[PDB]
Amino acid sequence: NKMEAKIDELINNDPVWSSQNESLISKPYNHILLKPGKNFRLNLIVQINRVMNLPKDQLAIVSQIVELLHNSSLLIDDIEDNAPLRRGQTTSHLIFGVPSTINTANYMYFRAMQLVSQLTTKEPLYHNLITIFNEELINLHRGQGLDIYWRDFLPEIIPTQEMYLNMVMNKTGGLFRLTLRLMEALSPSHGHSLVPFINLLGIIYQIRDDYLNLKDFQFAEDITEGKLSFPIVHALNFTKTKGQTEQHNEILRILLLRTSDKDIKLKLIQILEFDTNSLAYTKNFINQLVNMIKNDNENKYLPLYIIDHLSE
Amino acid sequence: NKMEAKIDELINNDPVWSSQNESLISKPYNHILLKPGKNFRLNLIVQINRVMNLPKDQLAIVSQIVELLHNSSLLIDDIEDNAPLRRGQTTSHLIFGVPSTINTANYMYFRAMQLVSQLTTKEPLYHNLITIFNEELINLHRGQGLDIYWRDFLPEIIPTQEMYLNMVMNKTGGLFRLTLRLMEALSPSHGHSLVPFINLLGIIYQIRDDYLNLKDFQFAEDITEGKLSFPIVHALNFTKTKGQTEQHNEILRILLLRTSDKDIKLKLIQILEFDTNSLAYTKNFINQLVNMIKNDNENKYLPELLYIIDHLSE
Ligand SMILES: CC(C)=CCC/C(C)=C/CC/C(C)=C/CC/C(C)=C/COP(=O)(O)OP(=O)(O)O
Ligand SMILES: CC(C)=CCC/C(C)=C/CC/C(C)=C/CC/C(C)=C/COP(=O)(O)OP(=O)(O)O
Ligand SMILES: [Mg+2]
Ligand SMILES: [Mg+2]
Ligand SMILES: [Mg+2]
Ligand SMILES: [Mg+2]
């Protein structure tokens with residue numbers, strides 16, 4: 001009687017979800033929102049909108065979509081990379097646990113997917129925005145997948161610089177392209193697509209990220225992670241090309257230690273500085289990429305300041 | 001200059017991805033594919049199609065979408081639940097690592113999303129299909145979120161039976177409704193919606209999953225997990241209501257040990273058998289839910305099915 005009646009009412013209604021339940025699942029996400037950098041991504045979307053011209057509130061939704069995807073991808077990335085810190089603050093999984101952090105990050109990817117339907121009610125356009133969203137999230141995961149595979153199967157595969165760049169086009173290029181492609185699709189206005197420029201921005205951003213992780217130290221957490229970062233990939237291929245067997249193996253040994261020992265981390269930085277000159281090689285490489293934009297007098301890529309502060 | 005030429009070529013082309021790359025990152029997923037269950041899920045989809053009549057090619061895609069979703073959900077649930085085994089086999093994260101397993105499962109959620117486009121060439125219907133897919137994946141994550149939070153922050157929140165059933169309507173009900181709603185949306189045909197029946201199947205499935213995890217032991221891994229299972233929720237509320245302070249606290253202590261000790265697990269199960277009578281309560285609750293369908297002569301919930309209902313665990 002009463003039990004069957006309560007069951008019948010339950011199965012005939014939509015699943016129950018409260019604002020309190022929403023606050024509970026949002027805790028790991030709210031924690032990363034404390035991290036700085038929002039001002040900066042906001043600025044890049046604003047500046048690109050000088051070309052695209054989306055109306056303010058449509059731009060607001062693109063921005064929210066991008067923020068959810070970026071933050072969620074970093075919450076998961078930190079679990080994948082066993083990262084203890086992100087922008088100087090403790091990572092969410094060390095506070096709320098890996099289980100809630102993964103579930104919340106995933107939930108926010110689906111909340112971002114839902115916000116796409118609010119960019120437009122035109123069916124054909126909507127289909128195109130969801131396809132952009134789906135394609136670039138697929139690319140991001142393919143790229144992350146390779147980054148993780150090389151790291152976790154090392155020394156099975158040592159990537160070449162070309163392989164690394166293709167991984168970055170997928171991994172870091174994904175959200176850069178997603179944000180821009182959504183904006184170019186919604187533009188009510190503009191010229192050649194800016195996807196090439198934004199691919200270049202993504203490459204520069206990732207090589208700089210990998211470089212600064214080591215250069216600031218010289219926490220160099222990337223060494224503890226065992227990551228096949230741009231300078232590491234240069235150093236492994238360089239020692240291999242030169243027949244520098246012992247040095248090649250010592251770089252591999254230190255990466256495989258997954259060490260937090262400052263003195264050992266410093267020894268790998270010494271190899272990269274004195275033996276392969278990989279940090280200077282990387283500095284020069286980022287400069288060359290940046291100059292491709294600085295000297296784009298014919299605006300083949302462009303439609304300064306952002307590019308220089310790209311790391312934040 | 002050759003550097004510029006190469007960078008220019010790279011940024012002017014789609015990102016490079018090979019079939020070898022695809023194979024290497026699919027490892028965690030290929031491994032769970034070795035587990036049984038596929039035939040059973042295909043059987044429930046087949047029976048419901050006797051009502052929905054989708055053409056075979058189209059039913060095949062629905063089935064592929066749901067399978068990718070189901071499998072990716074389990075890869076991730078096992079990481080969340082620190083599970084060593086799934087269907088008698090070692091779980092993927094123990095073999096390939098949590099990093100690859102999480103990324104591959106999430107990749108497969110997006111591959112499933114991609115497959116929705118192959119169900120129709122009509123934009124208005126497509127939007128509906130994507131909405132269904134999005135809504136039920138949101139529900140699944142909301143339910144999973146409560147299940148995890150209650151367990152990992154215990155005793156912050158002791159859920160009631162009512163709370164547990166709402167978490168299940170979200171968690172377990174999510175994929176059952178996703179499959180059924182995609183089918184009802186694509187039907188070219190068929191009576192009242194089967195959503196209420198599918199919600200009941202989800203609840204029966206989950207409470208039976210919880211019950212059997214303890215009754216086949218009586219490896220009771222749910223105790224090691226610390227899960228707020230249907231019998232554990234009944235025991236915790238029964239003890240509080242009855243003033244069994246020590247037993248209420250002992251249930252919490254055992255759940256918090258995250259123990260693999262078989263005798264500590266058996267002590268808890270026997271507290272549920274004899275002190276709170278949670279096992280009998282759960283068996284009876286399951287039977288009552290199943291009878292709501294077996295005694296549905298007017299076909300108010302119902303549109304073979306009964307066979308699936310008794311083998312729902314598979
Ligand atoms: C293009 C426009 C208009 C705006 C940009 C909008 C966004 C979201 C920019 C940021 C995109 C971004 C930085 C994506 C990469 C996120 C990712 C997958 C990180 C994980 O890779 P790691 O190499 O582990 O990164 P960390 O070094 O931070 O741990
Ligand atoms: C409705 C039709 C036609 C078919 C059904 C098709 C499917 C996919 C059925 C199964 C759906 C199902 C059982 C989903 C639950 C997946 C999930 C979120 C599991 C995680 O929860 P736990 O409670 O940890 O489960 P375990 O006990 O298996 O670890
Ligand atoms: Mg990282
Ligand atoms: Mg990473
Ligand atoms: Mg589980
Ligand atoms: Mg679970």
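The chain as shown is numbered from 1 upward.
The header says X-ray crystallography, 1.9 Å.
Cβ coordinates come from backbone N, Cα and C, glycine included.
Annotated isopentenyl diphosphate binding site per Swiss-Prot: A:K38, A:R41, A:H70, A:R87, in sequence order. Sequence-distant contacts of A:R87 (isopentenyl diphosphate binding site), defined by Cβ-Cβ distance under 8 angstroms and a gap of at least six in the same chain, are A:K35, A:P36, A:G37. The secondary structure of A:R87 (isopentenyl diphosphate binding site), as reduced to three states from DSSP, is coil rather than helix or strand.
Marked as Mg(2+) 2 binding site by Swiss-Prot on the basis of experimental evidence: A:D77, A:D81. DSSP assigns A:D81 (Mg(2+) 2 binding site) to coil in the three-state reduction, placing it in neither a helix nor a strand.
According to Swiss-Prot, the Mg(2+) 1 binding site annotation covers A:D77, A:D81, on the basis of experimental evidence.
A:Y109 (mutagenesis position) has a Cβ environment of 20 other Cβ atoms inside 10 Å. Here Swiss-Prot notes a mutagenesis experiment, A:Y109 to A (Swiss-Prot position 107), with the remark: Reduced affinity for isopentenyl diphosphate (IPP).
Sequence-distant contacts (6 or more apart, same chain, Cβ under 8 Å) of A:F110 (mutagenesis position) do not exist in this structure. Record note (Swiss-Prot), mutagenesis A:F110 to A (Swiss-Prot position 108): Reduced affinity for isopentenyl diphosphate (IPP). The unchanged residue is displayed.
Following the DSSP three-state reduction, the secondary structure of A:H141 (mutagenesis position) is helix. Under its mutagenesis annotations, Swiss-Prot gives A:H141 to A (Swiss-Prot position 139) the following note: Reduced affinity for isopentenyl diphosphate (IPP).
The number of other Cβ atoms within 10 Å of the Cβ belonging to A:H141 (mutagenesis position), over all protein chains shown, comes to 25.
Around A:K38 (isopentenyl diphosphate binding site), the same-chain residues at least 6 positions away in sequence with a Cβ under 8 Å from its Cβ are A:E67. Candidate recorded positions A:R41, A:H70, A:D77, A:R87, A:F110, A:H141 yield A:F110, A:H141 as lying near chain B, with Cβ-Cβ distance under 8 angstroms. A Cβ within 8 Å of the Cβ centre of A:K38, A:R41, A:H70, A:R87, the residues given for isopentenyl diphosphate, is found for these other residues of the same chain: A:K35, A:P36, A:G37, A:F40, A:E67, A:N71. Checking the recorded positions A:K38, A:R41, A:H141 against ligand 1, the ones with a C-beta less than 6 Å from an atom of that molecule are A:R41. Ligand 4 lies under 6 Å from the Cβ of A:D77, A:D81, out of the recorded positions A:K38, A:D77, A:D81, A:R87, A:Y109, A:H141.
Rounded to a whole number, the distance between the Cα atoms of A:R41 (isopentenyl diphosphate binding site) and A:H141 (mutagenesis position) is 21 Å. Counting only same-chain residues six or more apart in sequence, the Cβ atoms lying under 8 angstroms from the Cβ of A:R41 (isopentenyl diphosphate binding site) belong to A:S63, A:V66, A:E67, A:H70.
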